[PDB]
Amino acid sequence: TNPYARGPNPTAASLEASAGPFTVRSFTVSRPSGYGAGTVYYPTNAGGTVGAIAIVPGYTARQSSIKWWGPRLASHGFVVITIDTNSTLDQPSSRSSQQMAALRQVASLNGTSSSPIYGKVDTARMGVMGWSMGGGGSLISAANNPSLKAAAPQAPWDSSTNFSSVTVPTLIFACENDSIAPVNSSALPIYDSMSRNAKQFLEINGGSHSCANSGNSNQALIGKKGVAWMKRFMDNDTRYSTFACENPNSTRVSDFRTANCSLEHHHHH
Ligand SMILES: [Cl-]
């Protein structure tokens, strides 16, 4: 009865694996419109149109830092675009604009007959992710475009931590030992500012500022939570309500918080 549900019934093991159920292909965007470069990852056999996610790196950084999210998320039934910004030194507001330009072009390619993603995207269902200033930009995107279905930035930073207006379901990945954007000055005040949304705070035990980037040692836990969050809120898929909203009870997590995360038959502890 859910028109957006895709793929098999999830398990902890199926979500911790590096590869989800769907075959993934990818291509380079030949003329980026409003951003520097992009790679689009897509499932060939998702069983219907899927939502789209745009992911942005941090200051000085490039697609390599965020690339692993492409195959991880696309294999569970999403079209994912990872971008390079017009300049590696762009600030969060510009990163937000370029993130939204990448989503716009994914929608354009969905209607372009020659494109590998022709007709593969539900353009009414989109999400935003990104690292550090690109995570700040993701929250700016969410604040300015409340029809976005989900946000999941990692080690986010912005010159202001006040995202009180955000109504988009937002998962904040935090890195416990972040010295660039320390948790108590960045990720946690950002999380605490949001009182109008479903939200979650997931702090990775012992993580440096790059703890959610390509090659990290927690792709099982981080990927499981990212996929479950995007599935629950971009697809309204309540098969993922538990994976999305529950404390994962992992030795790799040093701090877990969540609010307005709908769970039937939840305990009271
Ligand atoms: Cl940054």
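Sequential numbering from 1, following the chain as shown.
Header lists the method as X-ray crystallography, 1.7 Å.
Note: Cβ is positioned from N, Cα and C throughout, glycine not excepted.
A mutagenesis experiment is reported in Swiss-Prot for this position, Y59 to A (Swiss-Prot position 87), and the note states: Displays increased enzymatic activity on PET bottle. Displays decreased enzymatic activity on PET film and on BHET. Over all protein chains present, the Cβ of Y59 (mutagenesis position) has 17 other Cβ atoms lying within 10 Å.
The poly(ethylene terephthalate) binding site annotation in Swiss-Prot covers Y59, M133, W157. A sphere of 10 angstroms centred on the C-beta of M133 (mutagenesis position) encloses 30 other C-beta atoms.
Shown in sequence order, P57, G58, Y59, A61, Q154, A155, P156, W157, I180, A181, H209 are the residues of the chain, 6+ apart in sequence, with a C-beta less than 8 angstroms from the C-beta of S132 (mutagenesis position). As a published mutagenesis entry, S132 to A (Swiss-Prot position 160) appears in Swiss-Prot alongside the note: Loss of enzymatic activity on PET bottle and on BHET.
Sequence annotations record features per position, and here Swiss-Prot assigns active site, nucleophile to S132 based on a curator's inference.
The DSSP secondary structure for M133 (mutagenesis position) is helix. What Swiss-Prot notes for the published mutagenesis of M133 to A (Swiss-Prot position 161) is this: Displays decreased enzymatic activity on PET bottle and on BHET.
Per Swiss-Prot, active site, charge relay system is recorded for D178 (among others), and the stated evidence type is a curator's inference. Counting only same-chain residues six or more apart in sequence, the Cβ atoms lying under 8 angstroms from the Cβ of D178 (active site, charge relay system) belong to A155, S186, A187, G207, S208, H209, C211.
According to Swiss-Prot, the mutagenesis experiment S186 to H (Swiss-Prot position 214) carries the following note: Displays increased enzymatic activity on PET bottle.
Taking the Cβ of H209 (mutagenesis position) as centre and 10 Å as the limit, one finds 20 other Cβ atoms among all the protein chains shown. Secondary structure at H209 (mutagenesis position), as computed by DSSP, is coil. Listed in Swiss-Prot is the mutagenesis experiment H209 to A (Swiss-Prot position 237), annotated as follows: Loss of enzymatic activity on PET bottle and on BHET.
The active site, charge relay system annotation in Swiss-Prot covers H209 (among others) and rests on a curator's inference.
One mutagenesis experiment named in Swiss-Prot is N213 to F (Swiss-Prot position 241), and its note says Increases activity towards 1-naphthyl butyrate. There are 23 other Cβ atoms within 10 Å of the Cβ belonging to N213 (mutagenesis position).
One mutagenesis experiment named in Swiss-Prot is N213 to A (Swiss-Prot position 241), and its note says Displays decreased enzymatic activity on PET film and on BHET.
Excluding the listed site residues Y59, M133, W157, the same chain places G58, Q91, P92, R95, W131, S132, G134, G135, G136, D158, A181 with Cβ atoms within 8 Å of the centre of the poly(ethylene terephthalate) site Cβ atoms.
The separation of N213 (mutagenesis position) from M133 (mutagenesis position), Cα to Cα, is 14 Å. For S186 (mutagenesis position), the count of additional Cβ atoms within 10 Å of its Cβ stands at 24 [all protein chains shown]. By the rule that a residue counts when its Cβ sits under 6 Å from some atom of ligand 1, the mutagenesis positions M133, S186, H209, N213 yield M133.
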